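Following: one structure in C-alpha cells, then a few remarks.
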Amino acid sequence: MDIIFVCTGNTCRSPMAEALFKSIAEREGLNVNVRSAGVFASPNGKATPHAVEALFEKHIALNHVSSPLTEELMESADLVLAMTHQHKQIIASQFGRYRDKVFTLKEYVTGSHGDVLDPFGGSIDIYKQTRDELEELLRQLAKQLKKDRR
C-alpha cells in the first residue's frame, strides 16, 4: 500500500507520523510505502526542531523535506490520513476526484471522529505528547493495514 499523512504545513504532525509509522511498520513486518504533505505547506523546509527532537528521544531520525499536496501524491495513494477534520475537508475541496481515499487518522483507526491537535509553536513537551498520541494510533494502524491486501 501507499499511504500519506497530511497536516497543515508538513513540518510537524505529518512528518512525525511518517517517521513513526515507518519504524513501527518495520517492527511489525508490514510492507507499506509512507509519505507526508501539507494542505498549505511550503516545499521550502524541514521538520520543526521540536518535532525532530521529540523523535530523537525515541531514537528515530526525522530528516524531512516539506511538501505541499500534489496530484501525483493524491493519485498514487491508496489511503490518505488527515490530522484533523478540517484538513480532510480542505483536501476534498482541492482533490475532489479522490475524496473516497481521505479520512482523519483518528476516525479511520478508532471509528470515531477526532482530531490530532496542532502543536505548532508549542514546547518540546507539547511535541512529545503529540508524538505519543500519534504513536499509539500508529501501532493500531499498522495492525489494521496488515489486514489490507493492497
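Placement of Cβ uses the backbone N, Cα and C atoms for every residue, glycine included.
The active site, nucleophile annotation in Swiss-Prot covers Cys7. Contacts of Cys7 (mutagenesis position) defined by a Cβ separation under 8 A and a same-chain sequence distance of 6+ are given as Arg13, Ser14, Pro15, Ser36, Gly38, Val39, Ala82, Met83, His87, in order along the sequence. According to its DSSP assignment, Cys7 (mutagenesis position) is in a strand.
Around the Cβ of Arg13 (active site), a 10 Å sphere holds 31 further Cβ atoms from the protein chains shown. Summarising the annotation, Swiss-Prot assigns active site to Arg13.
For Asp118 (mutagenesis position), the Cβ neighbour count at a 10 Å cut-off comes to 15, with all displayed protein chains included. The active site, proton donor/acceptor annotation in Swiss-Prot covers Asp118, and the record cites experimental evidence as its basis.
Contacts of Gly9 (substrate binding site) defined by a Cβ separation under 8 A and a same-chain sequence distance of 6+ are given as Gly38, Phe40, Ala41, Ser42, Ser66, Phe120, in order along the sequence. If you look up Swiss-Prot, you'll see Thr8, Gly9, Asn10, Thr11, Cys12, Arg13 marked as substrate binding site.
Here Swiss-Prot notes a mutagenesis experiment, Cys7 to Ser, with the remark: Complete loss of phosphatase activity.
Looking at Swiss-Prot, the entry for mutagenesis of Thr11 to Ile says: 18-fold reduction in p-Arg phosphatase activity and 22-fold increase in p-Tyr phosphatase activity. Around the Cβ of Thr11 (mutagenesis position), the same chain contributes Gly38, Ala41, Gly45, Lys46, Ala47, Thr48, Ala51, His64, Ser66, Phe120, each under 8 angstroms and 6 or more positions distant in sequence.
According to Swiss-Prot, the mutagenesis experiment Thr11 to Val carries this note: 18-fold reduction in p-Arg phosphatase activity and 11-fold increase in p-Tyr phosphatase activity.
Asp118 to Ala appears in Swiss-Prot as a published mutagenesis result, with the remark: Completely loss of phosphatase activity.
Secondary structure at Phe120 (mutagenesis position), taken from DSSP and collapsed to helix, strand or coil, is coil. One mutagenesis experiment named in Swiss-Prot is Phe120 to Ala, and its note says 60-fold reduction in p-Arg phosphatase activity and 4-fold reduction in p-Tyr phosphatase activity.
Within the group of binding-site residues (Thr8, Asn10), the Cβ with the highest number of other Cβ atoms inside 10 Å belongs to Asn10. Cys12 (substrate binding site) carries neither a helix nor a strand DSSP state and counts as coil. Looking at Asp118 (mutagenesis position) and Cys12 (substrate binding site), their Cα atoms lie 8 Å from each other.
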